[PDB]
Each structure stands twice: as structure tokens, then as C-alpha cells.
2 protein chains.
Amino acid sequence: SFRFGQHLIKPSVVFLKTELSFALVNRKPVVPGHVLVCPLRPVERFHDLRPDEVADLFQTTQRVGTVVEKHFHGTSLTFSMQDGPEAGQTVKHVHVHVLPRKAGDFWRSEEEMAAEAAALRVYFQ
Amino acid sequence: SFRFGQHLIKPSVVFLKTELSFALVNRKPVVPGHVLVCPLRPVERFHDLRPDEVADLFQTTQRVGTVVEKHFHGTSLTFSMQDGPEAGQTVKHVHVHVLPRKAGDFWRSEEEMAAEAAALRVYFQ
């Protein structure tokens, strides 16, 4: 019931849904707790977003960031948005990448994904 | 009259100053038009920022992004925040990195810097 570009994503994978934004667990994390926040509206470029969507996206990204930093024992975080092709974008939907980071740190089952989600979902209760 | 962590930065280098945020030209760009937006308040971690500071930071980052994309003929953009040590942070102040990106793309004088600024300053007029 959520859409991330072309793909439609199952609620039981989405671990937060705000008034205009939503977060989901990655189905190919780079580092554990690699989650991604994106606006509900399917825009392709950061600039097509309204001012409020922007404020909601990054506020939610603040929270989501804190949470996955706690749960995956990362000491710090790394945020990154690939805005348009040539930036590195693949799926055409504004999305913030969130990576919990530890020291010297340099697909997946749709039942495992749903687990990591319900697990995270607990912190926003 | 602006401070970025330990360093104090000269107005004539800062190319936008909003109610709570400000942008400046980099004094060691990775790619031309590598600019950085940061909150006026000297916090060290994304989470210490108030909700409004967050909304203002990334709204301003939307604008600043568009502008440097136009002026440096980048086809797309890349945003990146290094939140805390282990993330990669060096100067301890929340700052968004903005990079205008073109295809196959893989210090500086305080008079040159001031030029690139006044130049950018023109788009926000």
C-alpha cells in the first residue's frame, strides 16, 4: 500500500508513516540498519517537493536516524540523497539513505524484512 | 561573523543566510559548486537540532541545491551529511554537502572564494 517509484511496498516492511513521509527497511542493506526514508508523494527530484514535504521528510529522517543508531549500536550516522541520474539514483523517488555507523566499518526474505521492521516499529510507539 | 565549528567564516563567502541557516562556498571543493549548508546554531549532531532548524536547514538545502545545479551545469545533485565521528565528520557542526553532478565526472584564495559567492548570491536576490 506504499509505493517507492515503480515498486509497491508492503506495509509490513514500512516502519513509520508520517503525515507526508514514510520509512522502510532496505531489501539490500549496505550496513545493518540501512534504512531509507522517502516522501509519500512519488516525486523524482528533491526540487519537485513542496516546502512542507521537505520539512517532513527530513524531520522524519532525524527520528529514523536516531532510532537505527540506537538499535544497531552505531556510534554515528551517514545520510545521503542521490538526486537524479548522474547523482546515482536508480529508483526514481526522492529517498534519504540512513546508515548507522561504527568504527572501522568500511536480497533478503520478505519475512526477515518484516521482522526487522516490527522490531524498529517498537521505538516509535 | 558566521561560525562553522571552530572556524569563523567571513560574510563575503556566505552566499545565503536564512532565519536559522546559512550557506557558504567550500574552501576545498571536490567538484565545482561543492557548497555546504549548515545551521546558524553550532550543534555537532543532527539530533541536537530543533525541529524547525531541521526544516529550515533542508529547505535552504533544496534552494541552494537547485542554484548550484544551474550555475555549474550539473545534470543532477548529491547531498550528503556526515553525522558525527565514524560517519566521517571533521569539523563539528551539522553541515549538508551539496554537489552539482554531471556525466562521467567520477585550498583556494579568499578573494576567489568571495567571487564564487557574490556570483551565487545573485540567484537568491
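Chain A is numbered as in Swiss-Prot, which gives 2-107, 129-147 for the residues shown.
From the backbone N, Cα and C atoms, a Cβ is placed for every residue, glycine too.
What Swiss-Prot records for A:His8, A:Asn27, A:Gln83, A:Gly89, A:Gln90, A:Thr91, A:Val92, A:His98 is substrate binding site, and it gives experimental evidence as the kind of evidence. Among the mutagenesis experiments that Swiss-Prot reports, A:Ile10 to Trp is described with the note: Strongly reduces affinity for substrates and impairs apoptosis; when associated with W-25. Swiss-Prot documents A:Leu25 to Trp as a published mutagenesis change and attaches the note Reduces affinity for substrates and impairs apoptosis. Strongly reduces affinity for substrates and impairs apoptosis; when associated with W-10. For the mutagenesis result A:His35 to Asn, the note given in Swiss-Prot is 50% decrease in catalytic activity. No loss in substrate binding. According to Swiss-Prot, the mutagenesis experiment A:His94 to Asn carries the annotation: 75% decrease in catalytic activity. No loss in substrate binding. According to Swiss-Prot, the mutagenesis experiment A:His96 to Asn carries this note: Total loss of catalytic activity. No loss in substrate binding. Sequence annotations record features per position, and here Swiss-Prot assigns active site, tele-AMP-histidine intermediate to A:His96 based on experimental evidence. Among the mutagenesis experiments that Swiss-Prot reports, A:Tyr145 to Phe is described with the note: No effect on phosphorylation by SRC.
Comment: substrate site residues A:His8, A:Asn27, A:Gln83, A:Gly89, A:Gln90, A:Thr91, A:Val92, A:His98; largest CA to CA distance 18 Å, whole number. Between A:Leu25 (mutagenesis position) and A:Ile10 (mutagenesis position), the C-alpha separation comes to 9 Å. Those recorded positions from the list A:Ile10, A:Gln83, A:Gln90, A:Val92, A:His96 that have a Cβ under 8 Å from chain B Cβ atoms: A:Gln83, A:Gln90. Here the deposited model leaves out 21 residues, and the two residues on either side, A:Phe107 and A:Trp129, have Cα atoms 20 Å apart. When the recorded positions A:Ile10, A:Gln83, A:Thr91, A:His96 are compared by the number of other CB atoms within 10 angstroms of each CB, A:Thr91 has the fewest. Looking only at other Cβ atoms within 10 Å, the busiest spot among the recorded positions A:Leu25, A:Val92 turns out to be A:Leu25. Reported as a whole number, the C-alpha separation between A:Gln83 (substrate binding site) and A:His35 (mutagenesis position) equals 15 Å.
Of A:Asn27, A:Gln90, A:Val92, all annotated as binding-site residues, the residue with the shortest Cα distance to A:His35 (mutagenesis position) is A:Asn27. Around A:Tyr145 (mutagenesis position), the C-beta neighbours below 8 angstroms that are at least 6 residues distant in the chain are A:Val68, A:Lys71, A:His72.
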